[PDB]
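Engineer: Structure incoming, see below.
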Number of protein chains: 2
Amino acid sequence: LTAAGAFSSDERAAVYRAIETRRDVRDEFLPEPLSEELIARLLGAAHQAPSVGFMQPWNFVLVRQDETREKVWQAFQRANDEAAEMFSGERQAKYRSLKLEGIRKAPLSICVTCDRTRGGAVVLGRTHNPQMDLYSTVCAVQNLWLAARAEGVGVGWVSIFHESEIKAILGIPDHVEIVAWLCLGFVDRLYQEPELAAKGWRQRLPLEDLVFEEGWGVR
Amino acid sequence: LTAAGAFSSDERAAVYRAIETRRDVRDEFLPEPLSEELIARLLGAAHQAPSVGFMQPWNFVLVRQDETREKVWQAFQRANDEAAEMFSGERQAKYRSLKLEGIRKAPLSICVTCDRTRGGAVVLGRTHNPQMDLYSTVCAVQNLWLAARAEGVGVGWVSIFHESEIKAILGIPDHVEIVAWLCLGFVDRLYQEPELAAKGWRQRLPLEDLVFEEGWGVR
Ligand SMILES: Cc1cc2c(cc1C)N(C[C@H](O)[C@H](O)[C@H](O)COP(=O)(O)O)c1[nH]c(=O)[nH]c(=O)c1N2
Ligand SMILES: Cc1cc2c(cc1C)N(C[C@H](O)[C@H](O)[C@H](O)COP(=O)(O)O)c1[nH]c(=O)[nH]c(=O)c1N2
């Protein structure tokens, strides 16, 4: 141990800045590839996330080739067609008009998975609450996302697709689970608020009535 | 949109410092209570996390009272011993020596929840996994975890308990689910590396072993 620790005003501002400015990026990806050194720093961030029992259940399968990004994209559509069919009248139109991935456009894609049996037979956290290993994995992702914003790299989480297909296309064991598919690529333009809000799909909720005092539903 | 690019060297360094020094703090929480202005910032960070279909499924229940922390600490006890009994040998006595919560010590606790039904009948980005909603909530948590470090606020995740027992305490309805119970409080010091690694319970896996290329198992 050592060092108390409030950051300086400048450091504090930067952290907040990464937090207040990252976005899910679908259509503004740049073709320029990321250096091996950059990717390492982004995965290095991810790897420094907390994880239940410190089992560090994650794996990152990097995807860089056209054949693969084509099969996955095909896997997206199909899934997205089904999704669309869940909305009627007006909404559907809107849904079917949104951009929900840039699988093809983005140079690098990362498939972050969770090994449901990493470590031993028992473990902390993951005792009566199995989800924790997965939750640990999502933290990994959030970290990547922020470090990415910092690096001027765009990131997009795509979740519209049958896991089995993606697992098959990547040859992932069934004892292993996909937490997230991430599209990555530099970006020079960013929405100043959630795109999904801008395109009028859903607004930002007022935090003030999402916060309770000492007991559920108590303001 | 709006023009955008990488952070400056200085800023970039700040972001990585939060990602690099935050710890699950258990036993070194300080007594002073977080000012209201501070809390709003942390909650603001979490609220600026992404969320499938921009559904924003979270709710935060602030727990500042002793009777509440007492009860929860107890729920923790029950579950933790039960957990303990899943080990044997030095490993059990080992476990039984790890401080795995600061419920009674941290001046503030936050129960981060996930409304499983918010976002209408059928939300965007979901169906090809109904847990993306929970996942989203985690991102909120991780953002809170990171901002807090910059705020010089230690945070620890406590998952060791039977959810229903915690839901009863705070009266959390059925459609909502607990994703995390976070103990917050100012710290005066941090472990330079993960504490479980310091206590020889488990080490940092070598990141190179986890990174694959194009397909599972391929290095
Ligand atoms: C777990 C999870 C999964 C997804 C998302 C998010 C999260 C948290 N998001 C991005 C989502 O739509 C986005 O967070 C909101 O629209 C607001 O984004 P930003 O505030 O700009 O990050 C998303 N976006 C998209 O275009 N296709 C997808 O399949 C998903 N899936
Ligand atoms: C989803 C999830 C859930 C838990 C944790 C983490 C995560 C990601 N951790 C914290 C964990 O023990 C910690 O990550 C490791 O000790 C090392 O990571 P740090 O870098 O120190 O945070 C944790 N710690 C603890 O004392 N009791 C608990 O119930 C849990 N549960």
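To match Swiss-Prot, the residue numbers of chain A are left as they are there, and the shown ones run 9-227.
Going by what the header records, the deposited coordinates were determined by X-ray crystallography, 2.9 Å.
Using the three backbone atoms N, Cα and C, a Cβ is placed for every residue, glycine included.
Features from Swiss-Prot:
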type: BINDING; residues: A:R30, A:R31, A:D32, A:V33, A:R34, A:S59, A:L108, A:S167; note: FMN binding site
type: MUTAGEN; residues: A:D32 to A, N or S; note: Abrogates DMB formation but retains flavin binding
type: MUTAGEN; residues: A:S167 to C; note: Completely abolishes DMB formation
type: MUTAGEN; residues: A:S167 to G; note: Reduces DMB formation by 30-fold
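What's the neighbourhood like for these features in this structure?
Structural biologist: Using a 10 Å Cβ-Cβ cutoff, A:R34 (FMN binding site) registers 21 neighbours.
Around the Cβ of A:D32 (mutagenesis position), the same chain contributes A:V163, A:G164, A:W165, A:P202, A:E203, each under 8 angstroms and 6 or more positions distant in sequence.
Of all Cβ atoms in the protein chains displayed, 23 besides its own lie within 10 Å of the Cβ of A:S167 (mutagenesis position).
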Engineer: Do you see any of the binding-site residues A:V33, A:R34, A:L108 whose C-alpha is within 10 Å of A:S167 (mutagenesis position), and which ones?
Structural biologist: A:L108
Engineer: Which entry in the list of binding-site residues, A:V33, A:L108, has its Cβ near the fewest other Cβ atoms, using 10 Å as the limit?
Structural biologist: A:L108
Engineer: From the recorded positions A:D32, A:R34, A:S59, keep only those with a C-beta under 8 angstroms from any C-beta in chain B, and list them in sequence order.
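Structural biologist: Answer, by Cβ distance to chain B: A:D32.
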